2 protein chains.
Amino acid sequence: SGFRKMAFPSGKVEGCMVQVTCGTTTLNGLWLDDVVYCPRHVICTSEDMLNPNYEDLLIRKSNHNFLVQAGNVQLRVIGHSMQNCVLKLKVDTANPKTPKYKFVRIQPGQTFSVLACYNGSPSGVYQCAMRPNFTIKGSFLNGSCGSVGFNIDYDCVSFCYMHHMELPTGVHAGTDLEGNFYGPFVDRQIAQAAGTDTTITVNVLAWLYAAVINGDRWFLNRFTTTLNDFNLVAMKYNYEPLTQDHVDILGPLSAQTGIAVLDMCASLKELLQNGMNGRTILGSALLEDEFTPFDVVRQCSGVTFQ
Amino acid sequence: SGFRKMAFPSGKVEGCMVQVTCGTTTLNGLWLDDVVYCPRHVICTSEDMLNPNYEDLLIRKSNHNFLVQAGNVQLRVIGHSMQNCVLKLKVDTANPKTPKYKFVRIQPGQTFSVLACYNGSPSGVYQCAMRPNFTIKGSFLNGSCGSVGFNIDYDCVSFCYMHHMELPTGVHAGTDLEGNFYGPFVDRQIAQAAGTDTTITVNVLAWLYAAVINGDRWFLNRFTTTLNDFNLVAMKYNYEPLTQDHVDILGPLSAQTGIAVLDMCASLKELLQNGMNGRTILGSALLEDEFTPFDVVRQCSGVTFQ
């Protein structure tokens, strides 16, 4: 039992973390087969970030400029290509440690693991959620650009995130591995407003089921509410509106606990309206929304890999 | 920027995680060189846990009984030894993936990363702290015995925890890798009193420094207090008493922010007495004590390993 924020095992991804330097700006890259993926603003300086012409800037770049390091193996970069905001450096040798990998675009509210690296070296792994406004609340210093987010299923590593820049607001934005940004952000260092952020309701219910499985049960009332009536209260407190698809995916936790999804919604109504009254849930005084229904199931059943 | 609870990259440890079975009781083990470390109550049944004679039970065990699995490799167990609550198995093959590793006993208040495994396969990694009463609040289902906790410095993996059993109370207990328990616990499934738990004060100050480094500054008062006057207030709210060694190790965070440690203590005193008044710190309504000063330094400067 017990319930912690769990991150995927990071071994498969460490073997792909390289350092890429182009001039005086050095950030991380992801080395799969004979290609190294990194953010295209590696070819900018601080002063180039205001209004970069990435097409012309890349044209001034030569393969010799791209210092790619693997631990301290130096890789002869033999090509450069621009796919959206991502720079694919063709290299001499294929990475012998290449895992089975997919390139996946995720949805707001889904969670992934982030391997934080600086100068091509991994320093930490942590779980985070793609907020509904497509930002992440992250741990990225200057030089953790190119750090990737991934999920793990069976033998396959599912790459979904690459970090590019910190926003003025202190939040982070990035792309899929085809280089398309999540959200309305771009790779310039300019004023960039994120959306009004909302709370991932379906994650919150799944976290409440997790708390019932782990003993914390004080928030259970003998109420119930309609889905359409629950949303009236959801909007008011800036919660994402619950759908029937969100109810359906909560089914399995509703089965394990014998608490109908709407019953659990009725407790959340009580929670949004009355607060926590000084109590906690799994040792937290706020409602947590960084666990998917899938994550809780994998933690209350022991889902493994390999 | 941003400040998340981070775990060490788990690659070095994933490669030593095996499955160990003895009858119908199966848990995880740690394969370093030609020895596999696992908790000795693997040689027990459910009914053996009440009052086990581990010496006589092991004598009744033969190497043919110990089913060790590494991925899909079956390992010849060729010997058995009892070091305290840990059973050291000889095997045919040295682990080709053996990292640089240490066997370290840690102190209360220090933190480590745990690679959670079930049936010998790694499933998750998370950061956690050894409480002052020598328990951990962890994510351990049934079959997560033998899962280890570790720190990483430079190239070296510092093994400090093996999990053994869930207490009645819902918290977990374990040993160092020489098999001596942390805290007064034993590997019997009996009523076991935990200590009165305290909040790791020096961890809380380091997390407060982390908050100023990341912009959250509302809790800074222009007050101050003495170390002995702060400790009077520490006792009342069940905080560990701050020592001068604790002040000294906050020195570097005190330097980066220009807020004297006693000044930060005076902010925390005010925090204990009046609460948070509906505000948060790094997006949390409770005081966090699962970060050492060393952890905050490693995240506010970007310390790596490689």
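By Swiss-Prot numbering, chain A shows 3264-3569, in order.
Backbone N, Cα and C atoms are what each Cβ position is placed from, and that goes for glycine too.
According to its DSSP assignment, A:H3304 (active site, for 3CL-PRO activity) is helical. As annotated by Swiss-Prot, active site, for 3CL-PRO activity applies to A:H3304, with the evidence given as sequence analysis.
Among the natural variants in Swiss-Prot, A:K3353 to R has the note: In strain: Beta/B.1.351. The residue drawn here is the original one. Under the DSSP three-state reduction, A:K3353 (variant position) is assigned to strand.
Listed in Swiss-Prot as a natural variant, A:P3395 to H is described as follows: In strain: Omicron/BA.1, Omicron/BA.2, Omicron/BA.2.12.1, Omicron/BA.2.75, Omicron/BA.4, Omicron/BA.5, Omicron/BQ.1.1, Omicron/XBB.1.5, Omicron/EG.5.1. Sequence-distant neighbours of A:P3395 (variant position) (same chain, 6+ residues apart, CB-CB distance under 8 A): A:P3371, A:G3372, A:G3458, A:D3460, A:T3461, A:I3463, A:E3503.
If you look up Swiss-Prot, you'll see A:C3408 marked as active site, nucleophile, on the strength of experimental evidence. Every protein chain shown contributes to the tally, and the Cβ of A:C3408 (active site, nucleophile) ends up with 27 other Cβ atoms within 10 Å.
Recorded in Swiss-Prot as a natural variant, A:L3468 to V carries the remark: In strain: Zeta/P.2. The number of other CB atoms found within 10 A of the CB of A:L3468 (variant position), across every protein chain shown, is 28. DSSP assigns A:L3468 (variant position) to a helix in the three-state reduction.
Counting only residues at least six positions away in the same chain, the Cβ atoms of A:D3297, A:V3298, A:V3340, A:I3341, A:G3342, A:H3343, A:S3344 sit under 8 Å from the Cβ of A:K3353 (variant position). A gap of 39 Å separates the Cα atoms of A:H3304 (active site, for 3CL-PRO activity) and A:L3468 (variant position). Looking at A:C3408 (active site, nucleophile) and A:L3468 (variant position), their Cα atoms lie 33 Å from each other.
The secondary structure of A:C3408 (active site, nucleophile), as reduced to three states from DSSP, is coil rather than helix or strand. The local packing around A:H3304 (active site, for 3CL-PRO activity), expressed as other Cβ atoms within 10 Å of its Cβ over all shown chains, amounts to 24.
Secondary structure from DSSP puts A:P3395 (variant position) in coil.
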